[PDB]
Amino acid sequence: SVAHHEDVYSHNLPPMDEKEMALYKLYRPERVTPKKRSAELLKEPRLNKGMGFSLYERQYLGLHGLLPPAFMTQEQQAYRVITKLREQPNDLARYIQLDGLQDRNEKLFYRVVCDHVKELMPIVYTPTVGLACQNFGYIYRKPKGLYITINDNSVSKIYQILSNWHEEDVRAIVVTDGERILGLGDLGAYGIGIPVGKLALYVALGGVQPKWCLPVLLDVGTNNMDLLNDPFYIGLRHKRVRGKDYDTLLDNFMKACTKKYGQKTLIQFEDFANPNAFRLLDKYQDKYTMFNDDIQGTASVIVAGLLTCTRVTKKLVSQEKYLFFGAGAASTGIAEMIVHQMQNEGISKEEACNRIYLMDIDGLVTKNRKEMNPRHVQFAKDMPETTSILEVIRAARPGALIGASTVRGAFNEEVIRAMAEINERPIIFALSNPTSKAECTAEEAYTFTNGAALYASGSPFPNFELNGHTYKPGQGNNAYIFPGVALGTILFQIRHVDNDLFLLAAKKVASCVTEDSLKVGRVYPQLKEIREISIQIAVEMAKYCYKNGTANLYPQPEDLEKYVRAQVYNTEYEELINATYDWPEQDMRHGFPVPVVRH
Amino acid sequence: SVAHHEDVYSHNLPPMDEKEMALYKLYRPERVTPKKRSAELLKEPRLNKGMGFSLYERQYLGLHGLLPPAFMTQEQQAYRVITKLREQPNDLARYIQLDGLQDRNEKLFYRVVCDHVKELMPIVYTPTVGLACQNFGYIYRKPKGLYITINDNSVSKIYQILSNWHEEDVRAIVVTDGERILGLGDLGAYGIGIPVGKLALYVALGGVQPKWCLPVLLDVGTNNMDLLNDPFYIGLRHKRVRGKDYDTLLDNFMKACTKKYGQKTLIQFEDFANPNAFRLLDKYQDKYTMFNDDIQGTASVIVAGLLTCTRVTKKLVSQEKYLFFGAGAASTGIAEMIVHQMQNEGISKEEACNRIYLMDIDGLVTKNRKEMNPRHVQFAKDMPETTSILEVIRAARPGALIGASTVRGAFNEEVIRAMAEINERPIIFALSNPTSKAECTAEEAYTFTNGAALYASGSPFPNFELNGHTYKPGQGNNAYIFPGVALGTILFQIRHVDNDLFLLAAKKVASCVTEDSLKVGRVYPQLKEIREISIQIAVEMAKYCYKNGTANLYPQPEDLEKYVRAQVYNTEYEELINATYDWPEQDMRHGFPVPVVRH
Amino acid sequence: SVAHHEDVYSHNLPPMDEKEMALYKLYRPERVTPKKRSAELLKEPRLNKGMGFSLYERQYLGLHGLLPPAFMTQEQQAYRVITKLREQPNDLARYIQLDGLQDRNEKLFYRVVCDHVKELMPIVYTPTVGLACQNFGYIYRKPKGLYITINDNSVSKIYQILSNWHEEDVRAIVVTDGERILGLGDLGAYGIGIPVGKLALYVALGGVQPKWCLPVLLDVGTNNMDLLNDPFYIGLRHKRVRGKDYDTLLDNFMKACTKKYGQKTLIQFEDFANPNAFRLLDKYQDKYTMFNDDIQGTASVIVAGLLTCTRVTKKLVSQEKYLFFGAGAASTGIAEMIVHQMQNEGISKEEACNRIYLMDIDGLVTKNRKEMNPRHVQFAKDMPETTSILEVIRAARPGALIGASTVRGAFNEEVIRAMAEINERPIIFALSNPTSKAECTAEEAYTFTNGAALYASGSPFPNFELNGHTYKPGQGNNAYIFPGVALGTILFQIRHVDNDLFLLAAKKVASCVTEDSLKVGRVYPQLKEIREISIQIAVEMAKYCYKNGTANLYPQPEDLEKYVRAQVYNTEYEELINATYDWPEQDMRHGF
Ligand SMILES: NC(=O)c1ccc[n+]([C@@H]2O[C@H](COP(=O)([O-])OP(=O)(O)OC[C@H]3O[C@@H](n4cnc5c(N)ncnc54)[C@H](O)[C@@H]3O)[C@@H](O)[C@H]2O)c1
Ligand SMILES: NC(=O)c1ccc[n+]([C@@H]2O[C@H](COP(=O)([O-])OP(=O)(O)OC[C@H]3O[C@@H](n4cnc5c(N)ncnc54)[C@H](O)[C@@H]3O)[C@@H](O)[C@H]2O)c1
Ligand SMILES: NC(=O)c1ccc[n+]([C@@H]2O[C@H](COP(=O)([O-])OP(=O)(O)OC[C@H]3O[C@@H](n4cnc5c(N)ncnc54)[C@H](O)[C@@H]3O)[C@@H](O)[C@H]2O)c1
């Protein structure tokens, strides 16, 4: 136990100024002792260290004899997981393994996932998670999410469901109705893995506290005819409900969630069907602490890449011209975001939209159009209708070409050749996923540009080498934005997340691209730097929000960066046994303070 | 179970407009099912109904056989408590009984205390609680409060203590170092009953949720020499610590409390030694959600009585002159508050203070003074020094005489006679407690004024009858203010409680005095109306705070009064068994949805 | 933590030989770490030490800040308890404070009761408990008993009620229907305090573990019209059911208890109407591990009193003649127990029964009787019909006179004088309770005898000095027997408790009466010696039961006494935190 003149768990600390010491004590995480013992404790992911538990810890907590007689450090444990991970037959087996790990030892999980983020991020989420939902069907696991259906339609019924969740301090919810699982379509009740995976990244990459996370899946039926014929499907068996009832369910859901955990609860929508996703985002954006990653996340990730490219094309975003091959969700969102930015660059919403050209399945988006999207309207151009990329490239001679259209190789040798001709360093983004859907590859983009192009894709491509120079193409991964945006929104209790905040994030991501990463064609920082980036974004979001009064955390912390670093998740094993401390010897005595005569 | 087209616990409801229905569902309290069974449940005050549990409830929750085979309604139970209460030998025995009831059946407790508020308020708190601390010494009871000592001096040590408290959603803390227990002095560690009692009133009179309340006692030693000689005293055995250490303890305490439950946590100081109480209030008032009832509560209660008297003396507070016999905490605070009010009445801080005269043990407070309190300075008058009340009454001919000085009968027949002569209806307040310390009695004040005086006292006096007219003198009980101020501060998360808010409260209390109560000499509403008054004050505090942006609850509720009524405590027994509800018959079926051939 | 070559909690142990150490480790109580923390732990009487918890314990168990900042020893806490106790206005108030203590800190409760046994026994049980039930009505307390009614009449319905109890290892149950609470009658559902009190003595006096105890009250209604008319009564508001339903409820109760806790579960009946007491005992005696203290306990304690008298009358129990004034449940029981004792001494059931003279309200018991009790018959004498005791004392000139009949001062100077005349040291027992109803006081017994009488009563009498010689008459308190009989039955899983065992208990109590206590005229051991007496009784019971194969505990423990002492309750606080110990330095290392 600690001396009477010392504080608890304040050993071996860095030299500190009296004022510095107080701030540290005020911000630092405090020890939390669990109520469970023995097997009940070993089965709690958040507490279980497995063989990482020392012998004293085991005897004290009633764990001794329940674990094999071997003792391990967390590094050794992480080693064992990594080894076994790489011996798995395929990516799906690794997914199943990691999911099991998250349910067994949460500290080890995030330890492993954070140490090999590049190697495992596509397993934990990216493309493997959806493949798992589709191929395994119902996956055995501990209750790591909630299923709320169209038959639980009311504030009370959903409130009771949330009440069955084991944590009371929920501050971040990721929801999906599983109608549009990224690159697979309507998977219904099988989509529960998506919210789980996303939240896993919030923690791994954002530093968000795991106890604050809740995966939710809304089941209003499914339109995937296979599932409805599948005798194993475990979701509601009928096509999707879409009337007012669907609208009411979501309304009651947002209400129930905030009624239970408070209005500041961050609710993020995932994999909704495009149309719904945009509507829903528009309906709740200013009424709740909500945001849709597929839409705003994408927009922000790309703009951050374009903003980083700015440092090479020596041309400001407002001094550039963009040509989007594809006019769907991704492209449309990225455009509107590029516009906002331009206006914040001392320009009008006239010369802004006039600098962006969109091409859809029916060629260029001109004005003589019939039945076009209201969002495309402000981008339509008063020029000749055409379906040729090259022709559009020649007419407007854009500064950057962005691909967000299903079409593979839609960016042929000629198109790449043209872009180089008109620009010393042409920006070419092949976003379509997976790589087999890419408008063009890294190799193609570099070679057909003699190595001058600025390339970025949605999926990972191998590093290319041209004329003695090496190139390491990047990826416009949403994971660069949402983690940080989520962290900052939570720690400072931002009432609403607007485009400006996403823009701030993009600018932050761009600012973190090193000069070395830029000398290798990388317009995106390294994935392993997302935790530090997230912290930086959180601090930046704070300054900006306390300035315009939208941050609810009162009062504004003295030192923002220090407060944030003290709030983020720590993969290291913590002490679970109360810290003891002495009192002045005289006051710790057992017995009558003043003598009496015995009866 | 409920039908598939119905909602849970939505039976027999008042006719509602679709829009009205939604608001109701959004605000209404939701059912909460407990995790404990059998004896563990019976021992939980917040869940235990005793024989109020029906037979079905008993069998379901594993309670059957643990309670006698008799079934009771809550009214019958309340009846039994009341009967037994009145058969007790003295007030102390009743206190002990009620304390035991609070630890056995919380619903029944507040049911009983609320139904007979006039008869039991002085038992639960007012004067009996302090007598109990002093006479019983250590009182056996369940752990209903926390002891934090000078030997637990650090954010972490206090954090760990708060962590041992069974509730995580604490929103209201009442603390005391027990140095100045009202009318008894330094009682040290024995003062734990004070915070407990005060919080009990928050709930009984304010409608504050009991689960949000936490009684705390700071033990820095004691100067009461008897206790230090008492072989039974259970507090730290040494005189009070007062250096920087005392200052640090309180600093770490406010930090630890907000670090644990959040910055919005209402922390109210109780029974601190006058000097400390004022300093501490000044140091934290603008840094935390804090307030000191003895100081601000008093000030506000009295001003509310003076404001109600305004409706008779047809003279505004700023069109009146006050003479305080006594210049201590109570009087000084009430003065400064009367000033604030006057300034809000279109006047300056010159003509304001000039309308208030203060008398202390050394006579009138003039200017030729030596070593006087800095707060008295602005009230000192440039007139002749004197010790005669009558003489001061004659010179300034005040409109109201307020007594807040130990001296019994300090308001003699002549003094009362004088006040009547100079004023058609003279305001005379005898605040000193108990009645045996009153500057004068109700009988005295009425008779010696032919029944024209406006009297109010700190302690309860019997109703008097003069010349065929009946009078029911009131009491300037703090309980009229703090409950409501606490409720509103909590529900709307007001960042800081300022004088304006207390003034708003006083004006509210005054506004609730009926015309009948005014025709009987009552300048204070009935004690049984404090719950409704508290709600009214909460709503008023909301409007005012959303207007100047100090209310943190976001967003401002649509209907303030409805939101508040849905938040207040309800003494009625609630259901503890989950509500069940049907799903569409087809979706509730057990079995393969699509036939398969058996293996 | 302990060294790798040391066992846990084995420091400062007495010198022991290899084998002695082994048997000590095999028998010793092991530490048991609780699962509750903070307020939940403080609210468990069996774990709560209150302020006796040290600062470290408080920080470890999450209790710090929940208790005041003082730290006490158990002794210092007992002191505070006794002080408050003696300051109480009356015994009833002392009862209420003790009941609250049992529900607050169990170890302290027993430390206090065990230290001041003679002072508190009558508060915890004896006479005050019945008064508390009658006067207070429903008393506020933690759930410390179970109510089973005529409406929960099925093996399953009772099983579910027993399943609501907080301990699974129940081994002793004391049940009552409250019809005949000693000295007060029918108090219905208010009678739950009796079982609670009886079990409290099981622990305090017998050493029985508290967690094994389960108090129960069967509510089948009440005939106490005042309770039925009282709007504050909390029991079934109707009279007592007695049909096949009652007997069915009792049969289901016995089945449910043994199905739930095992056939070995000891079930003791208390304060039942005499007819039900006897009928039920006769019915379950050899079917379950059961007994009724009022019947057998009484019978046993009194015989132990007589046996002790033998040492002074140089006359064997069989070489004596007894005269019972009053032939109710008490006398008839003692008679039959005495008989059983005579037979085990070599004689037959002939001289035995011919050595006992019974009298009821209608004078002596003459064979010319009409409508008499079946149990009585075998004691009925073929002599003249008289009503005067003197006329009976003078006729059969008995060596002992035993009073068990409401009548106060039934033994007048002429009655006693006649005994002193016929016997050098006449045996005079006035059992009727309370004192104000005693057949005759001690001052009377000794005076009208010239300090030559061997006297005892059911209620206490101050010490009496006569001619320089002091006298300290004893009480025939059932507490000398049931605690030990219970301890022994439980620890060794004795299938059935019969006369032989109670007699055995009787002989052990008698043998513990010192010579000095005998010179002062006290024929019963000191009350403070009951715990040791209980332990010796269990040992003796074990020896007897293993020999006749009625002890189910397998195998017979090696050292009966060491085993017993290792099992009895210990009032001292125990460590609640796990003992830690090292492994070889190399086997604790973390890492590859
Ligand atoms: N950060 C990222 O890297 C990221 C984020 C989100 C989506 N994406 C990828 O972007 C792509 C598009 O996503 P989406 O949600 O906008 O789909 P979408 O259906 O909403 O949009 C597709 C658009 O491309 C047009 N199009 C289709 N076939 C075409 C053809 N042959 N020629 C020309 N135009 C054609 C369509 O008319 C439509 O405007 C996907 O491959 C998706 O995986 C990447
Ligand atoms: N709402 C209420 O009804 C209410 C609230 C708080 C306090 N009180 C009562 O007010 C009284 C004063 O409280 P306090 O905290 O200000 O005590 P205090 O010690 O702070 O003030 C007492 C003042 O009276 C003066 N005084 C004393 N003896 C005097 C005498 N003989 N003649 C003239 N002046 C004299 C002192 O100099 C001092 O200025 C107490 O009796 C207290 O119970 C009533
Ligand atoms: N351990 C003890 O010390 C102890 C144990 C059991 C009983 N007792 C006492 O023994 C007494 C009787 O106990 P019980 O359970 O047998 O009650 P009981 O009703 O069964 O016995 C009463 C007997 O006394 C007879 N009787 C009554 N009034 C009489 C009179 N005026 N003259 C002659 N005979 C009369 C009755 O006919 C009957 O046989 C009680 O006072 C009881 O407290 C003491």
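To match Swiss-Prot, the residue numbers of chain B are left as they are there, and the shown ones run 40-638.
Header entry for method reads X-ray crystallography, 2.3 Å.
Backbone N, Cα and C define each Cβ position, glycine as well.
According to Swiss-Prot, the active site, proton donor annotation covers B:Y164. Annotation comment: Swiss-Prot describes B:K237 as active site, proton acceptor. Positions annotated as fumarate binding site by Swiss-Prot, on the basis of a curator's inference: B:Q116, B:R119, B:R143. Summarising the annotation, Swiss-Prot assigns (S)-malate binding site to B:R219, B:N472, B:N516. According to Swiss-Prot, the experimentally introduced change B:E96 to A is described as follows: Reduces activity over 1000-fold. One entry in Swiss-Prot concerns the mutagenesis experiment B:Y164 to F. Its note says: Reduces activity over 60000-fold. Here Swiss-Prot describes B:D216 to A as a published mutagenesis experiment; the accompanying note says: Reduces activity over 50-fold. The annotation that Swiss-Prot gives for the mutagenesis experiment B:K237 to R reads: Reduces activity over 10-fold. In Swiss-Prot, a mutagenesis experiment is listed as B:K237 to A, annotated with the note Reduces activity over 100000-fold. Among the mutagenesis experiments that Swiss-Prot reports, B:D310 to A is described with the note: Reduces activity over 800-fold. Here Swiss-Prot describes B:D332 to A as a published mutagenesis experiment; the accompanying note says: Reduces activity over 13000-fold. For the mutagenesis experiment B:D333 to A, the note given by Swiss-Prot reads: Reduces activity over 100000-fold. Record note (Swiss-Prot) on the mutagenesis of B:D399 to A: Reduces activity 10-fold. Recorded in Swiss-Prot as a mutagenesis result, B:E478 to A carries the remark: Reduces activity over 1000-fold.
With B:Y164 (mutagenesis position) as the anchor, the candidate recorded positions are B:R119, B:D399, B:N516, and the one with the nearest CA is B:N516. Binding of (S)-malate is attributed in the record to B:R219, B:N472, B:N516, and the widest Cα separation among these residues amounts to 18 Å. Each of B:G89, B:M90, B:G91, B:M111, B:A117, B:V120, B:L140, B:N144, B:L147 belongs to the same chain as B:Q116, B:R119, B:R143, is absent from that list, and has a C-beta within 8 angstroms of the C-beta centroid marking the fumarate site. Sorting the binding-site residues B:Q116, B:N472, B:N516 by the number of other Cβ atoms within 10 Å puts B:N516 first. Taking the binding-site residues B:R119, B:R143, B:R219 in turn and counting surrounding C-beta atoms within 10 angstroms, the largest count is reached at B:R219. Closeness to ligand 2 is met by B:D399, B:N472, these being the recorded positions among B:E96, B:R119, B:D216, B:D399, B:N472, B:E478 whose Cβ falls under 6 Å from the molecule.
If you compare Cα positions, B:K237 (mutagenesis position) sits closest to B:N516 out of the binding-site residues B:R119, B:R143, B:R219, B:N472, B:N516. Of the recorded residues, B:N472 ((S)-malate binding site) and B:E478 (mutagenesis position) place their C-alpha atoms 9 Å from one another.
B:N516 ((S)-malate binding site) falls within neither a helix nor a strand when secondary structure is assigned with DSSP, and so counts as coil.
For B:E478 (mutagenesis position), the same-chain residues lying six or more positions away in sequence with a CB closer than 8 A to its CB are B:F364, B:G442, B:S444, B:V446, B:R447, B:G448, B:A449, B:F450, B:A469, B:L470, B:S471. Residues listed for fumarate, B:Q116, B:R119, B:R143, cover a largest CA to CA span of 14 Å. The highest number of surrounding Cβ atoms within 10 Å, among the mutagenesis positions B:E96, B:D216, B:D332, B:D333, B:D399, is found at B:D216. When Cβ atoms from all protein chains are considered, those within 10 Å of B:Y164 (mutagenesis position) total 26, not counting its own. Chain C comes close to B:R119, taken from the recorded positions B:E96, B:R119, B:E478 by a C-beta to C-beta distance under 8 angstroms. Within 10 Å of the C-beta of B:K237 (mutagenesis position) we count 27 further C-beta atoms, all protein chains included.
Closest by Cα distance to B:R119 (fumarate binding site), from the recorded positions B:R219, B:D399, B:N516, is B:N516. Ranking the binding-site residues B:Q116, B:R143, B:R219, B:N516 by Cα distance from B:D332 (mutagenesis position) puts B:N516 first. Under the DSSP three-state reduction, B:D399 (mutagenesis position) is assigned to strand.
On the backbone, the CA of B:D333 (mutagenesis position) and the CA of B:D399 (mutagenesis position) stand 19 Å apart. For the pair formed by B:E96 (mutagenesis position) and B:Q116 (fumarate binding site), distance between Cα atoms is given as 17 Å, rounded to the nearest Å. Separation of the C-alpha atoms of B:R219 ((S)-malate binding site) and B:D399 (mutagenesis position): 21 Å, rounded to the nearest whole number.
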